[PDB]
Each structure stands twice: as structure tokens, then as C-alpha cells.
Amino acid sequence: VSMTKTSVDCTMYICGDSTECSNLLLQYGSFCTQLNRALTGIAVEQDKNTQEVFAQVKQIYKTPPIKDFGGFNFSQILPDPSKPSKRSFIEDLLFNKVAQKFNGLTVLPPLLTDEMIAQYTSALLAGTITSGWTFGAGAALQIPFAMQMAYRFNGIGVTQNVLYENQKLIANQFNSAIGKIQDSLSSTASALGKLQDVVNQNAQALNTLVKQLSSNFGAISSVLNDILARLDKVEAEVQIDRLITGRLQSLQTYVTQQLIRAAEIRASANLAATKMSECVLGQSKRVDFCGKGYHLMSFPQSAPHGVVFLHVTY
Amino acid sequence: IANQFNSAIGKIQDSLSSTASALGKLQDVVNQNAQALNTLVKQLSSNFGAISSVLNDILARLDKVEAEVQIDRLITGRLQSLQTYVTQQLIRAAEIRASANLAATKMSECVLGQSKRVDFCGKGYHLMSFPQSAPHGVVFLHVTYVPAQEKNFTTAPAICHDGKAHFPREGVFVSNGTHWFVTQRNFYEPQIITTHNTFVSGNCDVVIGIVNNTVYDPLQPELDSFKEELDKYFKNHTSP
Amino acid sequence: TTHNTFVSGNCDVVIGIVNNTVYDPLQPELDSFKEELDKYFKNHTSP
Amino acid sequence: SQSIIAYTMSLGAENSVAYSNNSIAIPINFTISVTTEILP
Ligand SMILES: *[C@@H]1O[C@H](CO)[C@@H](O[C@@H]2O[C@H](CO)[C@@H](O[C@H]3O[C@H](CO)[C@@H](O)[C@H](O)[C@@H]3O)[C@H](O)[C@H]2NC(C)=O)[C@H](O)[C@H]1NC(C)=O
Ligand SMILES: *[C@@H]1O[C@H](CO)[C@@H](O[C@@H]2O[C@H](CO)[C@@H](O[C@H]3O[C@H](CO)[C@@H](O)[C@H](O)[C@@H]3O)[C@H](O)[C@H]2NC(C)=O)[C@H](O)[C@H]1NC(C)=O
Ligand SMILES: *[C@@H]1O[C@H](CO)[C@@H](O[C@@H]2O[C@H](CO)[C@@H](O[C@H]3O[C@H](CO)[C@@H](O)[C@H](O)[C@@H]3O)[C@H](O)[C@H]2NC(C)=O)[C@H](O)[C@H]1NC(C)=O
Ligand SMILES: *[C@@H]1O[C@H](CO[C@@H]2O[C@@H](C)[C@@H](O)[C@@H](O)[C@@H]2O)[C@@H](O[C@@H]2O[C@H](CO)[C@@H](O)[C@H](O)[C@H]2NC(C)=O)[C@H](O)[C@H]1NC(C)=O
Ligand SMILES: *[C@@H]1O[C@H](CO)[C@@H](O[C@@H]2O[C@H](CO)[C@@H](O)[C@H](O)[C@H]2NC(C)=O)[C@H](O)[C@H]1NC(C)=O
Ligand SMILES: *[C@@H]1O[C@H](CO)[C@@H](O[C@@H]2O[C@H](CO)[C@@H](O)[C@H](O)[C@H]2NC(C)=O)[C@H](O)[C@H]1NC(C)=O
Ligand SMILES: *[C@@H]1O[C@H](CO)[C@@H](O)[C@H](O)[C@H]1NC(C)=O
Ligand SMILES: *[C@@H]1O[C@H](CO)[C@@H](O)[C@H](O)[C@H]1NC(C)=O
């Protein structure tokens, strides 16, 4: 759904507390005012991308604390009140499995923290179990959980009597699949590999920019303050413009690699927001879109940087 | 329906007029491109490490050999400044394209017919949508049905009449709290539970929550209007 | 039945059409009713 | 009188629906709504 808000202070990476370098960087005018605008536009877009997917609800729906769902045993997927963060047993699994440095980089928090993305995913779930699809298209409206399942069944064109004359088994095979998911997430990590991929792209991209402060770029020396310890005014600036050139290219490329990346993350979040809208708030009449069978309903749990879906299928 | 429809258009008319920034996605693209154009020209003030940004001064003070050794900085500077503009323009145009594919998809599915998509043709149950032009873009006037107002009711999964279990053909069995009726899941309009509103599947043993009432079949009283007609001929033939 | 199916055509055109004798569940519910009448005839001939 | 007050943000007012194995909510009336969606 989103990346970390890595942002670079376009002066400090180029010029480590040096006005000598800053005045030569002013000889390029407004570039840094635009690179700062380019990384800022990514950071702004992460909040929006988190909001579009999770703020897909306009009230905080909640379960009653008594749990009469007809053996549909949601215990591990709703938040647990005893946890510090109000997160679920799936979310206590997920949240394990994925200030300015001398290089002038910075990192910022999301607008909504893990308490809040969890309260949103808790409402997206609680409207689902208390109110069917209807919270996506009007006021809240109570319905019994097995009657949700009845309506769903009739929706995929299996006749609603087929739910009723197997309910106590149906709900068990549903709980059996929930159980297999909790064991699976306890047993594996490569399944989360799509969230691992975004953070690793950003990890090696940061690591690349750091390595480039150690490059000589054809100059006498690769460090600015080491030059200020040894030259003066003309044979110094012939070196400072170079360091500036090589680092300026490092920023151009770094922000190019990130901007085309921020398009991957936006497109991925847009798809995730449509799957809040169409799997979780609804009932998909589209083949293989929500799950790999006929869709019955979908339940979202918060993850680091993203969302996992329990896509539930006949 | 018509009064609500005409009020909704009449509200939208004023809403779009009144608040400061309601067309902000089109402000954003007419701003961002114009800001970059202004910037691309403003960069012709920068020295790029040369002696002036005003290129004719580099012929005026420097001559045929060394002027090249100034100029190469102005060339790589200006050309990097144009690369910075074109790379942004390629990215930001794909952001516009990625909208326009959503726009053409939304157009086809929300205007050229009726998508069942949830919150895709806007909030509520999509009814129909109307396309309007704007400079550089489109506005969709999405019309939808939204559940407004409701009463508290109780529902049966099924009805036990014959010990055999009866189920809706459509809709839901509900009680007003004394009697039971069959009604559509999105709007309250009851009927007496008939064999035409319902089908039979097995009996009340396997099924939870199932309620007790009789189901009416119009054959029974229709053929009682026929048994009485028969009984009048059977009695009356005693007489002639 | 007459309540599980809808009528069409005549049985020549539809390739793959099988024969099978349908059930009209009105037909026994008017026969169970005809024999109630037949008992009132078998009574009314007697007095 | 007005100042730049700061707070932890809110998502909505608490609304548990009063669910149970036999209760339902069916609407008597509806709005024909209209909304605008603007795409660049
Ligand atoms: C639950 O729904 C029932 C159906 O709407 C309702 O019962 C119905 O009540 C109306 C009057 O409010 C009756 O209408 C008849 O009333 C008298 C009968 O003597 C006459 O003066 C009228 O002309 C008219 O014929 C309906 O006949 C009656 N229907 C049945 C089958 O009983 C209940 O009152 C509703 N329950 C609650 C708690 O409101
Ligand atoms: C739903 O309707 C059912 C049918 O009326 C009803 O079950 C019936 O309950 C009566 C009263 O208890 C039973 O009467 C006799 O049953 C046995 C003998 O078979 C005795 O042990 C009892 O003492 C009594 O003499 C009916 O036999 C029984 N009929 C059936 C088909 O089960 C349910 O109780 C109703 N349930 C609700 C919650 O409304
Ligand atoms: C499906 O059932 C159909 C009805 O029984 C049956 O059609 C019947 O086919 C026979 C043989 O062609 C016909 O038999 C008569 O044919 C002529 C008169 O039309 C005479 O020369 C014969 O001696 C004989 O009387 C039936 O008339 C005809 N009936 C109908 C209503 O079409 C199909 O053959 C059956 N098909 C299968 C695969 O079971
Ligand atoms: C529909 O009913 C709910 C609650 O159900 C009722 O709750 C008891 C009062 C009792 O009558 C039960 O037998 C019913 O099942 C109503 O929810 C209440 O809403 C008010 C505000 O209007 C709120 O102060 C209460 O806390 C809510 N009570 C509960 C138990 O949730 C709801 O408003 C009713 N709506 C309509 C339109 O009838
Ligand atoms: C719903 O499923 C969970 C398991 O996922 C059940 O939780 C177990 O319940 C027993 C009894 O309290 C405990 O001994 C286990 O340690 C619980 N496990 C967990 C992870 O909580 C829960 O009881 C089930 N409920 C129903 C009605 O079946
Ligand atoms: C649905 O609600 C609308 C209001 O949004 C109702 O219309 C109003 O009805 C009252 C009388 O009950 C009038 O005084 C108003 O002038 C009406 N306004 C409009 C726009 O017509 C409408 O009657 C309700 N419909 C149903 C069937 O309940
Ligand atoms: C009885 O039937 C005769 C004809 O058989 C008819 O003339 C007469 O009007 C009928 N009378 C009644 C009371 O139905
Ligand atoms: C004729 O009908 C009467 C009731 O009207 C009944 O008592 C009697 O048993 C019947 N007789 C025969 C022959 O069925």
C-alpha cells in the first residue's frame, strides 16, 4: 500500500555543513527546490495511498462483545482487547514478519499509525460481519451472519438451502481454513515476499546513495571537509564543482528510480483500494479476482507497508 | 424519485460553484505542468559554474578556444535541466494515462451501462451516470440508490409449516413481531408467504433458528370456491 | 415440473432433446380433489 | 480566542450495530443521491 517516507535534504547530502559548496550549488539555481518537491510529492502520496485503501469507511463499526455467529469462529481475525495495540492474532503475526544522519537523509512517519490502520481494518471487518455488504452503500443495518452467508450463496447462484442443510459443517471447514492460515503464517515468510520486495528495493536504493558519498568523481579527494582542510579558493572550487556534479547526478538518478517506483506503489495501492471496495465491502461477480474460486466474502488485516486479505471462496 | 433526482442535480450545481477547491484534481494538473514550464525557463538564470548565464557575454569576454571550456558547462547544465523536465513529464503523463484508463473504464461501465461494482461508480448502489466535459478532463455525475430510513424487524432463515422446511424464492422472511411476511432484502414491501414466493427443501431438523407458521397456497381457497359451486349442484339436483 | 421449467417450441428443432414424462403437481392436486367428488357421486346415487 | 490546537486524530463516533442471530434492518425509504467524480 505504501513505502517508508525516505526524504533527502538536497543541500546536506551535497554540502555537509559547507557554505563553500552551497554557493556553488546556488550556481545551479532551483534544482534542489524541485528535487525536494519530487521526494515531497512521494511522501504526500503515501498518506493518500494509505487513506484511499483504509479510510474506505465513514464510521467506526464494532462487533457486539457476545459472539453468536453460528459457529463462524472469527476469534483470531477480530482485534484482541488484551493486546496493547488493539490488533488481532493474525496482526500480531504480521507485525513481526516484515532524524538526520551525516548524509543529510531523513525519514518521516505515516499520517495514520498502526493503532489507526488497525482501527480502520477492524471497522472494515466489523461492518462486514454485522451489516453484510450494506455499510459500503448506505446506513448500517443488522443481519444474522448465516443470513449474510445465505445471501452470498444465492449471489454465486448456489441455492440458499445448500447453506442451511450443511451449516455446522460449513462453518467448521471455514474455521479449518482460518486455522490453516494461522499455521501457515506461523510456518512461512516468503508468502509476505511482496511486502519484503518494496522495503528491500528502498533498502538497497538508500545503500546506493550512501556509497556515492565515498566516490572520488575524478576530483582530488572524495570528501568535502578533507578538501577544506587542504586547499583554498580556486584549486579548491575546481574540486567542489565536481563533487557537486557527481552527487547531483546521484540525486537525479535516486529520485528517478524512486519516482518510477512510487508509480508501482500507487498502482498497487489503487488495486488494494478497489479490493477494499469490491472484495471487502462487497461480493465479486468477477472470476478469479477475489480468491481462486467463487467469492463468498473477504476480510482485511493490516500489515507493515500493506494489507493481507483473507479471500474466502466456495 | 423525480423530486429527489431534480434536487440532487440542483444541489450539485451550487456545491460545485460555492467551495474554493472542489475541482482540485484539475487545478493540480494545470498547476503542476505550468510550474515546471516556469521553472524550465527560470533555470536560464543559473551559471552552471560558468562566468555568466547570459551566453553572449562568453563570446564578449572569452574567445575561440577557451569559450568552449566555459560553454560546455552551460550545455551540460541546460541539457540536464531539460532531462529533469522530460523525465518528470514522462512520469506525470503516465499518472495522467493511469487516470485516463480508469476514466475510459469508468465511462464504459458507469455511463454506457450499469456496473454492479461496489463504490466504483461512486458511493451507494450505482443506478446510472452522466458524463460532463471539463478543460483537460471529465466530471461524472453518478446517480445511485441509497438506503435512507429503516424499521427494526426479526427474520427467519425458513418457515416450518408441514414439518417440511420452506425457503424464499427471492427475498427474506421477516416478522413485524406478531405476523410473518416475505420481502426484498433491500426494501420493505411485505407479502403473505405463498408457494409462489417460496420453495421446499427437506424438514426442520437439520436447520437452526427456523420459525413456525403456515404457508398459504392459492389453489386451496380457489378450489374451495370450486367445492362450494360443486356442493350447490349436488344439493340442488335433489330437487327437480 | 410446470414450476421448475418454462415452455418452448415443439420437440423437433432442439438437437439433443430427450423424451421424459414430466410431473405436473397440479395434476394429482386436482385428482385428489376429483376422487372427493367421485365419493359424493357414489354417495348421492344411494339415498 | 482561536489558537492552533493539536490532538490525536479520530476516525468516527462509536457505532457497534446491535447484531443477533434473528435481528434484521430493512429500509422503508431511500435517497436518489448524486455525486461528482472528477478525473484528469
Ligand atoms: C403485524 O401485521 C399485521 C398485518 O398488517 C397486523 O394485523 C392487521 O391489522 C389491521 C388493522 O391495523 C387489520 O385490518 C382490519 O382491521 C379491522 C378488523 O376487524 C377492520 O375494521 C378493518 O376494516 C380491516 O379489515 C388486518 O386485518 C390485520 N391482519 C391480520 C391478518 O391480522 C398486525 O397488527 C401487525 N402487528 C403489529 C404489532 O402491529
Ligand atoms: C415449532 O412447531 C412444532 C410443531 O407444532 C413444535 O413441536 C411440537 O410441540 C408439541 C408440544 O410440546 C408436541 O406435542 C407432543 O409431543 C410429544 C409426543 O410426540 C410429547 O413428548 C409432548 O409431551 C407432547 O404431547 C408435538 O409433538 C411437536 N411436534 C413436532 C412436529 O415436533 C415446536 O415445539 C415448535 N417450536 C417453537 C420454538 O416454536
Ligand atoms: C421420443 O418419443 C417420441 C414419441 O413417442 C418418438 O416419436 C415417435 O416416433 C415413432 C417412430 O418414427 C412414430 O411412430 C409412427 O410413425 C408413423 C406415423 O407417424 C407410422 O408409420 C409408424 O407405424 C408409427 O405409428 C411416432 O408417431 C412418433 N411420435 C411423435 C409424437 O413424434 C421419438 O421417436 C422418441 N425418440 C427417442 C430417441 O426416444
Ligand atoms: C433499532 O433497535 C436498536 C437497538 O435494539 C433495541 O435495543 C433495546 C433498546 C431494546 O428495545 C431491544 O429489544 C431492541 O433490540 C436501536 O439502537 C439504540 O439506538 C439509540 C439511539 O437511537 C442508542 O442510544 C442505544 O444505545 C441503542 N440501543 C442498543 C441496545 O443498541 C436503534 O436505534 C433502533 N432503530 C430504529 C430506527 O428502530
Ligand atoms: C475459535 O477458535 C479458537 C482457535 O483459533 C479457539 O481458541 C482456543 O480456545 C481454547 C478454549 O478457551 C483454548 O484452550 C485455546 O488455547 C484457544 N486458542 C486460541 C489461539 O485462543 C476458540 O475457543 C474457538 N471458539 C469456538 C466457539 O470454537
Ligand atoms: C422519503 O423521505 C422523503 C424526504 O427525504 C419524504 O418526502 C417528504 O415527505 C414529507 C411528508 O411526510 C413532506 O412534508 C416533504 O415535503 C417531502 N419532501 C419531498 C422531497 O418530497 C418521502 O415522503 C419519503 N418517502 C417514503 C415513501 O417514505
Ligand atoms: C337447480 O337446478 C335447476 C335445473 O336442474 C335450475 O332450474 C334451478 O334454478 C336450480 N335451483 C337452485 C336453488 O340452484
Ligand atoms: C354418505 O355421506 C354421509 C355424510 O354426509 C356419511 O355419513 C355416509 O357414511 C356416506 N355414505 C357412503 C355410502 O359413503
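All chain B residue numbers match Swiss-Prot; in order, they span 923-1162.
Header lists the method as electron microscopy, 4.3 Å.
Using the three backbone atoms N, Cα and C, a Cβ is placed for every residue, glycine included.
Annotated in Swiss-Prot:
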VARIANT   B:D950 to N  In strain: Delta/B.1.617.2, Mu/B.1.621
VARIANT   B:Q954 to H  In strain: Omicron/BA.1, Omicron/BA.2, Omicron/BA.2.12.1, Omicron/BA.2.75, Omicron/BA.4, Omicron/BA.5, Omicron/BQ.1.1, Omicron/XBB.1.5, Omicron/EG.5.1
VARIANT   B:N969 to K  In strain: Omicron/BA.1, Omicron/BA.2, Omicron/BA.2.12.1, Omicron/BA.2.75, Omicron/BA.4, Omicron/BA.5, Omicron/BQ.1.1, Omicron/XBB.1.5, Omicron/EG.5.1
VARIANT   B:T1027 to I  In strain: Gamma/P.1
VARIANT   B:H1101 to Y  In strain: Theta/P.3
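Recorded features from Swiss-Prot, shown on the structure.
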| residue | record | DSSP class |
| --- | --- | --- |
| B:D950 | variant position | helix |
| B:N969 | variant position | coil |
| B:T1027 | variant position | helix |
| B:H1101 | variant position | coil |
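Looking only at the variant positions B:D950, B:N969, B:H1101, the one with its C-alpha closest to B:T1027 (variant position) is B:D950. With respect to ligand 1, the variant positions B:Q954, B:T1027, B:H1101 contribute B:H1101 as residues with a C-beta closer than 6 angstroms to one of its atoms, given in sequence order.
Taking every protein chain shown into account, B:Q954, B:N969, B:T1027 are the variant positions, and of these the Cβ with the most other Cβ atoms within 10 Å belongs to B:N969.
B:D950 (variant position) sits 31 Å from B:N969 (variant position), taking the Cα positions as reference. Between the alpha carbons (Cα) of B:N969 (variant position) and B:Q954 (variant position) lies a span of roughly 25 Å.
Filtering the variant positions B:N969, B:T1027, B:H1101 for a Cβ under 8 angstroms from any Cβ of chain A leaves B:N969, in order along the sequence. For the pair formed by B:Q954 (variant position) and B:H1101 (variant position), distance between Cα atoms is given as 64 Å, rounded to the nearest Å. A simple way to gauge crowding: the CB of B:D950 (variant position) has 12 other CB atoms within 10 angstroms, across all the protein chains here.
Counting every protein chain shown, the Cβ of B:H1101 (variant position) has 11 other Cβ atoms within 10 Å.
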